[PDB]
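Participant: Take this structure first; my questions come after.
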Amino acid sequence: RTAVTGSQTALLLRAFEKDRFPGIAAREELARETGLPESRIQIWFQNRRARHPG
Amino acid sequence: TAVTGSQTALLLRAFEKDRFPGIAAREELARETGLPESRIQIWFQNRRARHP
DNA sequence: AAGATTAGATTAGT
DNA sequence: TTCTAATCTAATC
């Protein structure tokens, strides 16, 4: 539906750099923080882990 | 970077017969053109968005 | 222009 | 059910 902002990006990375495989509870909280659907958060983490191993 | 005139000409005949070539079709084009497989796929992706 | 890359998303699946 | 791996589209160096 729309590109995400810089702040939303920064927040996901800060989370990403502490819990690379956030569980559903972690993902729902990030959803509320960012104003994104939970499904889009999951996709972000899946793609990010596939694109930045180690 | 930068493909030749001949390589371009060959790709269009293929594009106009198989617009979404699978790995086997794409691998054959690599040997035909002398290009890496990854660049042919990229070529097709760009061509389909710019020349449907 | 046209080649290359990035992000978001979808599908298939041991 | 969540994940990986390919791969597609759209948008952009």
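In chain B, numbers come from Swiss-Prot; the residues present are 99-150, in order.
Heads up, header says this was done by X-ray crystallography, 2.6 Å.
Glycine is no exception: its Cβ is also placed from the backbone N, Cα and C atoms.
Okay, so Swiss-Prot annotates it like this:
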{"type": "MUTAGEN", "residues": "B:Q143 to E", "note": "Decreased DNA binding affinity"}
{"type": "MUTAGEN", "residues": "B:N144 to A", "note": "Decreased DNA binding affinity"}
{"type": "MUTAGEN", "residues": "B:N144 to E", "note": "Decreased DNA binding affinity"}
{"type": "MUTAGEN", "residues": "B:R145 to E", "note": "Altered sequence specificity, with increased affinity for the DNA sequence 5'-TAATCTAATTA-3'"}
{"type": "MUTAGEN", "residues": "B:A147 to S", "note": "Altered sequence specificity, with increased affinity for the DNA sequence 5'-TAATCTAATTA-3'"}
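On this model, are these features tucked inside or out on the surface, and what's nearby?
Facilitator: Same-chain residues at least 6 positions away in sequence with a Cβ under 8 Å from that of B:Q143 (mutagenesis position) are not found in this chain.
If you take the C-beta of B:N144 (mutagenesis position) and look for same-chain residues 6 or more apart in sequence within under 8 angstroms, you find none.
Secondary structure at B:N144 (mutagenesis position), taken from DSSP and collapsed to helix, strand or coil, is helix.
Under a cutoff of 8 A between CB atoms, and with a sequence separation of 6+ in the same chain, B:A147 (mutagenesis position) has no neighbours.
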Participant: What same-chain residues, at least 6 away in sequence, bring their CB to under 8 Å of the CB of B:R145 (mutagenesis position)?
Facilitator: B:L109, B:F113
